[PDB]
Amino acid sequence: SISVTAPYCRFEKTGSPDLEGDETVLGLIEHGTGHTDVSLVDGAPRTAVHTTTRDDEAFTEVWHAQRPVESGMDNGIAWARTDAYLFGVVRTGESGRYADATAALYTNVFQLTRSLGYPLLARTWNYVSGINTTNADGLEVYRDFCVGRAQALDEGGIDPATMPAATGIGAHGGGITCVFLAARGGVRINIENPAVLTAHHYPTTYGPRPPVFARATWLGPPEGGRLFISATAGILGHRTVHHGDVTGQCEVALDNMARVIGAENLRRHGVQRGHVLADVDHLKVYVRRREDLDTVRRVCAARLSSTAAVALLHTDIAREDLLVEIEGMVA
Ligand SMILES: O=C(O)CCc1cccc(C(=O)O)c1
């Protein structure tokens, strides 16, 4: 009856003119060599995150759905909504300590989704400055971030199984930035990977509080819906594999992505049609070492579609021994 479009992505050149005047823009994330505050630009939430080290790798990640009906800012979160979907962005400053601030940020996200009427989270991203550095309290920043996220779920009475696809990736400055998509209602199916341990079941080696996220999320009606794939690493079970071997890690990351979106895994989660890697688009490929970026580019180019939008970003991964990760979606 009512015309509805589920969220989708475009990659654009930062600083390039809006040639087409596309009313469907929800919000914008500028990947590059610095950061900014979060604000609304003509109704569209925007911020810049410091996710690479060369300006010639900068680009804008633009989320779309249909003409937004309302935008605002609450508790540091800039948001835009259509009647069916919500996009938000929020950040907390560079600091010696992050758990308490992260718990507050996620509390504010959960509260906004409840208050506005978009309770089904569909996708989250966390751009974590100094993700492998040690904080002022002597704890790795990623672990400090995980404590805060986990605390917010308890503060909100949130079932960890409801957390959707995610990314937890480094930045080179700018504290912690969280981006999210949420839905008014409808279909939101969180998907696991049969050879990868569920994140919030990770053993305490990775603690003191485990990560929490799904390996992919299906959002929306069977026709028109989207498959959002988490940032995906070279892990089997919970374990990092191919230590020191970025090619092997990249191959396993791509294998994990293919497994998550494959026909039989999707069927087992109630999703009716399967996919292959050539179907994935709007991929971001995070690479720890500058000297590995071309190596990784070539591995990916041998498996991804030649028409897929692919952006490589030079930045750290949630574990020091992870060298590469890939996220993307099927529209
Ligand atoms: O555990 C992993 O599989 C690799 C790291 C990873 C991937 C996706 C999301 C996160 C997060 O903490 O939000 C972390």
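Here chain A follows Swiss-Prot, giving residues 14-344 in order.
Each Cβ is built from the backbone N, Cα and C atoms, and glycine gets one as well.
In sequence order, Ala178, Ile204, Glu205, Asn206, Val209, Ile242, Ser243, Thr245, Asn269, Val273 constitute the residues six or more apart from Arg228 (mutagenesis position) in its chain with CB-CB distances below 8 Å. Residues or ranges marked as substrate binding site in Swiss-Prot (evidence: experimental evidence): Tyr155, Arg162, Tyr215, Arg228.
Taken residue by residue with DSSP, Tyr215 (mutagenesis position) is part of neither helix nor strand, so it is coil. The Cβ of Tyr215 (mutagenesis position) lies under 8 Å from the Cβ of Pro223, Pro224, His251, each on the same chain and at least six residues away in sequence. Looking at Swiss-Prot, you'll find the mutagenesis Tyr215 to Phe noted as follows: Decrease of the affinity for chorismate.
What Swiss-Prot notes for the published mutagenesis of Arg228 to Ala is this: Same activity as the wild-type.
If you take the C-beta of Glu338 (mutagenesis position) and look for same-chain residues 6 or more apart in sequence within under 8 angstroms, you find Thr180, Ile182, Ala244, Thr245, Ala246, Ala266, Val298, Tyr299, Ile330. Recorded in Swiss-Prot as a mutagenesis result, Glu338 to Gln carries the remark: Loss of chorismatase activity.
In the three-state DSSP scheme, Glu338 (mutagenesis position) is classed as strand. Quoted from Swiss-Prot, the note on mutagenesis experiment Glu338 to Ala is: Loss of chorismatase activity.
If you look up Swiss-Prot, you'll see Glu338 marked as active site, proton acceptor, on the strength of experimental evidence.
The Cβ of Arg162 (substrate binding site) has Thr115, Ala116, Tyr119, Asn139, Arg222, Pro224, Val225 as same-chain neighbours under 8 Å, each 6 or more residues away in sequence.
For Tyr155 (substrate binding site), the Cβ neighbour count at a 10 Å cut-off comes to 26, with all displayed protein chains included.
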